[PDB]
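Asker: Please read through the structure below; I'll follow up with questions.
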Amino acid sequence: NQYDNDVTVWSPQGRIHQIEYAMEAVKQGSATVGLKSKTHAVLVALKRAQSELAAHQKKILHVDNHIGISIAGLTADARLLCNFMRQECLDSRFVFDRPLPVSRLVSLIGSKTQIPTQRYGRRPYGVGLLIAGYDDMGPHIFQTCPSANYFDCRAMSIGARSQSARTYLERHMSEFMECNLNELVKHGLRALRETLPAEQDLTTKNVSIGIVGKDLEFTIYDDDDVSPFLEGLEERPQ
Amino acid sequence: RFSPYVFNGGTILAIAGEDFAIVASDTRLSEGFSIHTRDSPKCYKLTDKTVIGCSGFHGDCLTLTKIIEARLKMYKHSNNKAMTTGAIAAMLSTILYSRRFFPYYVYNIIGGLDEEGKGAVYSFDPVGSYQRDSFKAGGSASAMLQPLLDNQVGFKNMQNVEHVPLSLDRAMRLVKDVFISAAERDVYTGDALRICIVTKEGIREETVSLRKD
Amino acid sequence: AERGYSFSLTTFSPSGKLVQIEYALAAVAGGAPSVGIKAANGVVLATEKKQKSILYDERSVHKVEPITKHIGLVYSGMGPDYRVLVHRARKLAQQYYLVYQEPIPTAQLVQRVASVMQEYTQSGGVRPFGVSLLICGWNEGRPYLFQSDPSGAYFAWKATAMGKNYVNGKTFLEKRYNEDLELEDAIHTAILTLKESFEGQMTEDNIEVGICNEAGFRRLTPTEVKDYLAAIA
Amino acid sequence: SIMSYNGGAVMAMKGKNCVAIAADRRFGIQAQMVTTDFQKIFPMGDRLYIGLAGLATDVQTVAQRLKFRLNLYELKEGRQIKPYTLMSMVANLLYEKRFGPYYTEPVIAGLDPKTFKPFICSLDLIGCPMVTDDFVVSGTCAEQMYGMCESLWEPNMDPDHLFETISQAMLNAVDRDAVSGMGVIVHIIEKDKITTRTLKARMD
Amino acid sequence: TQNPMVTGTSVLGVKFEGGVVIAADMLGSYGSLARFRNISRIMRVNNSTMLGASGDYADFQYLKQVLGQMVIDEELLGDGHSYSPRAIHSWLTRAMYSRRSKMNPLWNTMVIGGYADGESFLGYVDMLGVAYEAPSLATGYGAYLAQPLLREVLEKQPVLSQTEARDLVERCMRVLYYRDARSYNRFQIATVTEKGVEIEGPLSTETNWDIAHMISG
Amino acid sequence: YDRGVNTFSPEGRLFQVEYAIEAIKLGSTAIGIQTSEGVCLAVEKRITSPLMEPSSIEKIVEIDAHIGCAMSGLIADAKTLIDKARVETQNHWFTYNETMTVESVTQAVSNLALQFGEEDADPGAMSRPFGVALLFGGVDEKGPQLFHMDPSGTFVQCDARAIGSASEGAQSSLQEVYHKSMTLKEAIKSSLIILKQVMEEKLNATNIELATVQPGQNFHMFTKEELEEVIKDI
Amino acid sequence: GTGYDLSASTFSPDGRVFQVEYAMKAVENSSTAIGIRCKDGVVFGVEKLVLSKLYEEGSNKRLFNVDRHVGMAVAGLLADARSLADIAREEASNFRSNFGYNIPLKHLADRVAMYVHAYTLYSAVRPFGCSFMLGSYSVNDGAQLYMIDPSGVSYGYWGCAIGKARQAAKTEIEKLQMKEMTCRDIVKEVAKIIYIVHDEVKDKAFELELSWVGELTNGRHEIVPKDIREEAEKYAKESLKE
Amino acid sequence: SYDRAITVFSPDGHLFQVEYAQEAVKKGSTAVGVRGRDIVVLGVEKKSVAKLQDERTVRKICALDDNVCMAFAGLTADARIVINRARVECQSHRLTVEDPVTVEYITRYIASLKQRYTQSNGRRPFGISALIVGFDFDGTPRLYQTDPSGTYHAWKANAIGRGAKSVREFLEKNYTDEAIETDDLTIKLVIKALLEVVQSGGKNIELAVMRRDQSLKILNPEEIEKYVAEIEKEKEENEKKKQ
Amino acid sequence: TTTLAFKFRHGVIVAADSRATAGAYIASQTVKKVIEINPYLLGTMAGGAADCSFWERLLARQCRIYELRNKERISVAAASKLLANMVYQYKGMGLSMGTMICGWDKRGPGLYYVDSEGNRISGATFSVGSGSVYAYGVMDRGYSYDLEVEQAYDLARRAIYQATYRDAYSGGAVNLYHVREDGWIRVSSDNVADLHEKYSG
């Protein structure tokens, strides 16, 4: 018969379909890449536009002065998880006078996105996150799923045709650990580029960049601060 | 029985020029008849063009600051801009009023620059309500600083003098002066005097010694 | 855990039946037979109490529960759902006795119990009680006998049966009942009309008999029932 | 208290086959009288009166909230109300509001419908059943009426002679009180007929 | 808690180079009676903090327990963090302050001392949510007897050896024990350096009464 | 079987929201062009009889004295969002004592736009998603802006957008007429030209609504003689 | 099934509840975890699979601290594992407040089974797709090791395994004796079992996660130092060749 | 609490429950309205269903206030819920604002109240449409029609209920300003439109008028019969003097 | 604090002082005590500045919603009834608030005086505050319904001048507003020391 009408029905194979389907929302979305060095975490996301008249939609959200996320999926849901994180990090500053540890913030999202995945008539949030964060243990990338799992990453990418981007990250995983700042960002661009057709590439309207560092609170580079990091790239090989 | 308030002294002072806004204060944090500590600024930088002074009940001074700094962060997350001076002032009032039947016991003074780049000061009652002044003394030694200082800035009850605008150097030397004379006759002022100057170049921090008696 | 279902499970059918209350009646009519004879002097409630072995005990459970000091029940249907109504009735009785300082009349205690049974054919997620009650009682100088149906209606009888073979018992009573019967002689008529449906020999452990005269409801002790079965007193 | 605030006086007196219940009628705000006709006795089905003295507000609420709990009991069951019950129904309507009480003291005075046995009982303002067989009073002339009844009562009276006594004992009791008077009314229930006579008194 | 029951009296705190020192009587009074003659008013809170509390001992037993649970629950995650002293000191201000808005104040004065990240930290907390750091602290009656000795020494030598501090606190308990009614002979010194939290056990205080022979009328 | 209102399709998108998107393809047509001198919003007041009073069916509203809004789709749902925005810009002005930037009011009505709960929700939550598209077009401190908002609860800033039943034919015709030097008078004519193609009624001074918002003025809706004045040129 | 498996609230005409049995398969699709109770503590071994070079090694754990003196090792859908671990944490903190000592492991086992059971009775929920083992040492009760499955059943164990190769590893534990060894001796035999039952032809690689909790550490639960982990992996590669 | 989704989107972009509620209206008894320039007129079809009825319970023209009348069609039960909750609204607004309700405002509220039930849990959308007529505070006639969708438009003439499509066409060919010049000439326009749908007339036409700042007046059957005689004295020379 | 307001044939004068005291100590004497609710409703402060500023401003947020939903300015009569009903829920909590909604309507000049105690009266003259009793005197010997717009400015200045001269909690400078049927205009803002040398000699 059918086992895809609720999140509250196991399947005779031991898999729950309504949590698999959430996963497709994350691949329907736009590609993003994040990596870490040893002092810097960097998010670069591929913004995508609707027509030539519309503007490109924003894929990098400022969360606090040391966090930042890059969404991928249903954006309505992506702002219910952003307001719930902003609220955890204006709550810790309020109670302890310290910033929240990145790993600790992902624990709270892991609990709260687990609940609706075990409760009749609800649904899991159709949005995968990449959390860039810098605290005492240096930098971190986390990757959240609508399964409610999460992984502490060395560098990740989710969304459309991210299989290709992960290939590039598994070929240069050694360099990253010891790059300078400009060189790290360039790696992430070369990886983000491989998600497109070879019939185009990155411009200043397709990419935004989010850096969080040892001495540098999370910043967003919009459309005209992307030129210093987009320049100094070679052209993609044919 | 149990008093939910106690007085803790502290004086703040704010002169609005036309290119700068000075927010001063003492740092003595007294309770009753002992001196808890000698080093506790009553001035907290908020954004780059805004300082706020808090004097009165250091229990509520402290809470109220973390509540401003948390809806101030909240605003930059929803609107994607920094919050102007006149915005904060209007917001501070709605926070104070939200506890009208068990209030914050806090004298506030926001000094900063509006959007013409000139000086702006807003003083508060403990229960809300603010106006727009060019100088307001607050706190325990508010009655020492009001009659003198408000002569020199406003030229009240003077006759046949020049109404020259305030130079950054004529004021700073004024502040240091009125405080030296209020720490002689008032018991809740002294130890040190922290001045905050707010121009569009940033926010400088001075310190001058007062009477340690 | 569930808040509960809110939607009703009793519901009309295109003909005009409340299919669920129809089936509840067929559970009743499968139960242990029971008869009631109002004796213009007292009421008698008898019911069969057959077990599947010698292992059970008969002084554990009873089918003649007292509700007050002059109101008894018997039933046929589902022994679980019966133990629920017995308990609710006792709280209604007491609640009533708490406010008016009288003991609940029997007319009253039938409407109140009826409504509870009615309420479970219009609330969420529940089924009707698979029970019918015989509620005798001796108030105000008279006797009374009523019968509450899983529907939530009731009827005041002078004799009746229910449960197994109640079509046979109801016509046996329609013939063998004469107003102004004595109370003693009703007991002979009760056990008698309970003997048609019954199968096997009668003993003092197989039938529960409970009278209800102006002295108050009670069970008859196993000894008194042994002298009614014989008929030697 | 705040039940001298409107005065009032009620007296019920058991005869031999009949029961009498009398009240005064002066509704006033402390000293200033507003009107001289203001009922403190209400019928509760024939051959059963309840009288309420004290704070005029709870007089009217108790009488209105008791008619709403009695009418709903006299329909849902067919039996007409029996006076020993009506007492406990009233004890329970006062005690329902234990904390923040009503400021009235009921005086129930009826005959049993099934028989004719007469019956009287008062209640404390929080709900206490005080059944006697002599005579009950509640009000602000409490002390005065006790005096008068304790000396004029007799164990068995006819219904003409009862009316003389309740009258004598209500006119002299209410005359020695400030905040009561202005004429008394007197029901005297018998098995067949309810007589209602108003006594000429002090319009002092 | 509009009236305390069994209270401790006074808690000394001083900074030195490489740690902090806390002191406190081991005494709990119930009126004038000294009813519980050996209690610990100083508790270890992980490896870089400790609290000394005067005031109602029953509200202290309750921080002692919630603050303890709040620490265990930090180390389960195993992510390496642990709370500074600067964190435990905030977190307490917020608790008092919020029990003051509901009118159920925790009737304690608290001294959080701790050493983390090569920095000394000395914290005070009132039953009102007054809160501050300073080089010297004293609560209750120590605010007027011991505070002037601790402070005199730090306005003419703003650093201290771990050996001058030990002595600066044993000279201040003696002055407290002379002039304060609710004080006791036996008292604890707690010392947080970079090696952890050490709780020196019941030390006594030698006195002298040379002046008992100079009164003659 | 039957699936509640919270169910992902194996595709990846929510059933109910996919259908709210089709509910627009029945609605009116609205074309907002955003320039450097202001935003102009034009829509067609689809009448159905001559008896119907053309002046009481407007689909441009004032959200504040600087933020117009033109919706197309199920106009009945719209009256719940719009009212919530007016309350939103006002609350905002009650606390900060400034105007709300047009970006931020779009964001507050988009949170509301996706949250419905068959079970485990309030008694006043919405059972289904809203069947509307909106075009907020205000002027604030970043200059004139225009935002498109769809029933999925997502919003993307624009330059020139058409929503409704004739979105495809109008959108292509916008890409050939819109350039960044366009003035507010050239834009109003560009609107009614493209609107005149896709209306299967006719252009008439009661069959359209035209309203602007300009940096120097408030939200101003065009009366009936100022519509006649721009239908001469078309 | 047709209506005999949509709900957790439906007995089958057999007597079985397919929704609880279906949750059991989610444990069968997860890697292995074994627990071995010696005579002075417990040792936990988790066959955590390394699936990419993109994950930071030593993360995405499956060994938790439910309390400072209790381990939990999970197998199954991780999302529910991190849900159970917070109900326990909550329960064992709760117990320390009201009774003022550490919660005995026999008890914590029952409370967390209770809470798992309550999720097999209603339509509003689905059973947990997660089995786990609780392990704790005291000096007043000994080493103890309980194991709870989706059904909500708990049992005591001397040695236990859960996951995709539960059959193979239970045999290799029965050859091993355990009622006489110390922790220092067992930890090597745990690692050894893991290598034998794991497939490097079904999985790229794996990382071996080991946990004390016993007389060595003073009743505390802690991971195994990096030094004794390298030795236990080196002793397992040699016994694997032989 | 019974929380369920009742109204949900068709995969086709519709909304079945509201499409269906507009089927319930279509089964109802026709009602028409025209606004004069000093008179507004509601007329509802079928008041005779026996010689046993009471003439105060069969009504389908009610008053919310003194400015505002309201006719309806569809489920008579649902309508008595809306009518009531409007009446209450009419006073709540007379309290907080001093002027009485205008006709636009009481509609906006009846609209929104139908729309709530089209988007809250458990509820089934109201099964009625409405003709609200009234005079503003300034003294102009207004006619409105609500839908079970929760939408509304002003009209000049309108009809709801069975045979509203026929009548709508009749009112487009017969409504100008040469019909509608005097008060009695407006009443006749309503009756000519109803007589198209009903079989008899003068015995099924229930009719009510409201004029300037007077209150509603239901016309007794003799006033309606007189006017239906006027239509037969006009049908003679509208064809014999055209020939 | 001394406000006063009277309607005459060309509209409504609203006139205030400007002092505001902490009891015995003059905190600020630049307090604008006339609250521009809208561009066509003035209000006044006369109780506690906190209490008026807030509730007052909240009546503005109410009257701007009303004006967008119904598409017409809100009556003066109506605005006063919002402000009675807001404040009447906090009766007994200790709010002070002596406000005078004042505007122009579909019934000409409208002037109401709302209290925190729950009063709501329309009149023709009012005075609210600590000097209110001094204003009634000099205002009512010169007041007629018919005046010139230059008579009226000079009656109000004078009648605030006389209040601030007897009373102690009044002083500062005299604001002066005049509500014409298109919106209110800010007439004058003369200091009270200046007015003293124009009236004495």
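Residue numbering for chain I follows Swiss-Prot, covering 60-260 in order.
Structure determined by electron microscopy, 3.9 Å.
Including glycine, each Cβ sits where the backbone N, Cα and C put it.
Sharing the feature lines straight out of Swiss-Prot:
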type     : residues        : note
ACT_SITE : I:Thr60         : active site, nucleophile
MUTAGEN  : I:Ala108 to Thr : Displays resistance to the bortezomib, a proteasome inhibitor of the chymotrypsin-like activity. Displays high resistance to the bortezomib, a proteasome inhibitor of the chymotrypsin-like activity; when associated with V-109
MUTAGEN  : I:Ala108 to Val : Displays high resistance to the bortezomib, a proteasome inhibitor of the chymotrypsin-like activity
BINDING  : I:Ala108        : bortezomib binding site
MUTAGEN  : I:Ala109 to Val : Displays high resistance to the bortezomib, a proteasome inhibitor of the chymotrypsin-like activity; when associated with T-108
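How about a rundown of where these features are and what they're close to?
Answerer: In sequence order, I:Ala75, I:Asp76, I:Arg78, I:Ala79, I:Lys92, I:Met104, I:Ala105, I:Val187, I:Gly188, I:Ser189, I:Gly190, I:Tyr228, I:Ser229 constitute the residues six or more apart from I:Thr60 (active site, nucleophile) in its chain with CB-CB distances below 8 Å. DSSP assigns I:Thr60 (active site, nucleophile) to coil in the three-state reduction, outside any helix or strand.
Within its own chain, I:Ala108 (mutagenesis position) has I:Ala79, I:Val90 as residues 6 or more apart in sequence whose C-beta sits under 8 angstroms from its own.
Under the DSSP three-state reduction, I:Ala108 (mutagenesis position) is assigned to helix.
Of all the Cβ atoms in the protein chains shown, 24 others lie within 10 Å of the Cβ of I:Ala109 (mutagenesis position).
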Asker: What subset of the recorded positions I:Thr60, I:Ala108, I:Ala109 has a Cβ sitting under 8 Å from a Cβ of chain A?
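Answerer: Listed in sequence order, the recorded positions near chain A come to none.
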Asker: Among the recorded positions I:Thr60, I:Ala108, I:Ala109, which sit with their Cβ under 8 Å from a Cβ of chain B?
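Answerer: So the ones by chain B are I:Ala108, I:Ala109.
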Asker: Chain C sits near which of the recorded positions I:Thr60, I:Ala108, I:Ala109, counting only a Cβ gap under 8 Å?
Answerer: none
